[PDB]
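Okay, structure first, notes after.
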Amino acid sequence: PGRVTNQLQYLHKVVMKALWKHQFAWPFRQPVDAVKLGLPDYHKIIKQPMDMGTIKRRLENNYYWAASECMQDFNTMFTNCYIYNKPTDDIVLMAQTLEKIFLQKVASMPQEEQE
Amino acid sequence: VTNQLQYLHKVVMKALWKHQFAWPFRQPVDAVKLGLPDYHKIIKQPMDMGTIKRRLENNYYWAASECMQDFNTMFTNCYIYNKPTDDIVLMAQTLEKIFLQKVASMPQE
Ligand SMILES: CC(=O)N1c2ccc(-c3cc[nH]n3)cc2[C@H](Nc2ccccc2Cl)C[C@@H]1C
Ligand SMILES: CC(=O)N1c2ccc(-c3cc[nH]n3)cc2[C@H](Nc2ccccc2Cl)C[C@@H]1C
């Protein structure tokens, strides 16, 4: 099903920890609530919702088999934001800022995955 | 030249450049050719694979994360500018997943 690996530990304790506490992270810590936000078209446009709270819970429950699977969920979270929102929305700039940190930290992840 | 930039050139760019969905991304967006008079009003930092490839060939980058940010900007511009239902968005998503899969095995500095 899933494993604990050196890389998944790094994504959890180093990458996710740094993104979670960021001042721009608050819109991303829980699923988009289309009802609360009054976005009745959100789920007609975005077919795979994702958020850091869901990723964090997956990391804690050993859901992922490999680091790449977790990285793809981070990517989906950011990509959903760019696809749905207007280019001028502040949330787009917040996602871009977080995504740059994600890439910087991923650049220093351990090279070979080990259980 | 670093270990990581060599990986980005020999593994990541090699895989992306020859991909069957790469052709819209191999040269800068030509807004005149494509009839997109608002492209440069929305997208303020254009980026494309031909530019990244030339920068790798020319030892332009000082750190691997700089190259990774250019890949990211190229994909993000596509998501921001295009309509969600445009095929180019699916093509970018496919290429970006390959990018992330390969970056998962990139060496450390
Ligand atoms: C991530 C994302 O895609 N979105 C999202 C998700 C959650 C929240 C949220 C959580 C708690 N309160 N509001 C807000 C937003 C964005 N709205 C927004 C963002 C920043 C400033 C002002 C606004 Cl209006 C819309 C968009 C659909
Ligand atoms: C990457 C990107 O953002 N775009 C882009 C860039 C270059 C090209 C291109 C190069 C040579 N010929 N066409 C086309 C496109 C997209 N168009 C498009 C893509 C696939 C199928 C049909 C169409 Cl209409 C629009 C969008 C603005």
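We're sticking with Swiss-Prot numbering for chain A, so the shown stretch reads 72-186, in order.
This entry, so its header tells us, was determined using X-ray crystallography, 1.7 Å.
The backbone N, Cα and C atoms fix where each Cβ goes, and this holds for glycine too.
If you look up Swiss-Prot, you'll see A:74-180 marked as domain 'Bromo 1'.
Annotation of the mutagenesis experiment A:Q78 to A in Swiss-Prot: Loss of homodimerization. Cβ contacts within 10 Å of A:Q78 (mutagenesis position), excluding its own Cβ and spanning all protein chains shown: 23.
Take the CB of A:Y155 (protein binding site) and look out to 10 A: across all protein chains shown you find 20 other CB atoms. Per Swiss-Prot, protein binding site is recorded for A:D112, A:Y155, A:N156, A:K157, A:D160, A:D161, and the stated evidence type is experimental evidence.
Here the residue is the original one, but Swiss-Prot notes a mutagenesis experiment at this spot, A:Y113 to A: Abolished binding to histone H4 acetylated at 'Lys-12' (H4K12ac). Following the DSSP three-state reduction, the secondary structure of A:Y113 (mutagenesis position) is helix.
Around A:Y153 (mutagenesis position), the same-chain residues at least 6 positions away in sequence with a Cβ under 8 Å from its Cβ are A:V163, A:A166. Among the mutagenesis experiments that Swiss-Prot reports, A:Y153 to K is described with the note: Loss of homodimerization.
Among the mutagenesis experiments that Swiss-Prot reports, A:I154 to A is described with the note: Partial loss of homodimerization; when associated with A-182. Abolished binding to histone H4 acetylated at 'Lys-12' (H4K12ac). Listed in sequence order, the residues of the same chain lying 6 or more apart from A:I154 (mutagenesis position) and placing their CB within less than 8 Å of its CB are A:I116, A:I117.
Taking the Cβ of A:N156 (mutagenesis position) as centre and 10 Å as the limit, one finds 17 other Cβ atoms among all the protein chains shown. In the three-state DSSP assignment, the secondary structure recorded for A:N156 (mutagenesis position) is coil. The note that Swiss-Prot attaches to the published mutagenesis A:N156 to A is: Abolished binding to histone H4 acetylated at 'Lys-12' (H4K12ac). Abolished binding to histone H4 acetyl-methylated.
Among the mutagenesis results in Swiss-Prot, A:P158 to D has the note: Abolished binding to histone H4 acetylated at 'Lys-12' (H4K12ac). The residue drawn here is the original one.
What Swiss-Prot notes for the published mutagenesis of A:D160 to A is this: Abolished binding to histone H4 acetylated at 'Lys-12' (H4K12ac). Long-range Cβ contacts of A:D160 (mutagenesis position) within its own chain (separation 6+, distance under 8 Å) are none.
One entry in Swiss-Prot concerns the mutagenesis experiment A:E170 to A. Its note says: Loss of homodimerization. Around A:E170 (mutagenesis position), the C-beta neighbours below 8 angstroms that are at least 6 residues distant in the chain are A:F149. Mapped onto three states, the DSSP output places A:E170 (mutagenesis position) in helix.
All protein chains shown were included, and the count of other CB atoms within 10 Å of the CB of A:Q182 (mutagenesis position) stands at 14. What Swiss-Prot says about the mutagenesis result for A:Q182 to A is this: Partial loss of homodimerization; when associated with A-154.
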Proximity to chain B among mutagenesis positions A:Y113, A:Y153, A:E170, where any Cβ pair is under 8 Å: A:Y153, A:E170
Pairwise Cα distance for A:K157 (protein binding site)/A:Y113 (mutagenesis position) [Å, integer]: 12
Contacting recorded positions for ligand 1, chosen from A:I154, A:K157, A:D161 when the Cβ sits under 6 angstroms of any of its atoms: A:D161
Spatial neighbour of A:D161 (protein binding site) that is closest, considering only the mutagenesis positions A:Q78, A:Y113, A:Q182 and their CA atoms: A:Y113
Distance from A:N156 (mutagenesis position) back to A:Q182 (mutagenesis position), taken between C-alpha atoms, in Å: 35
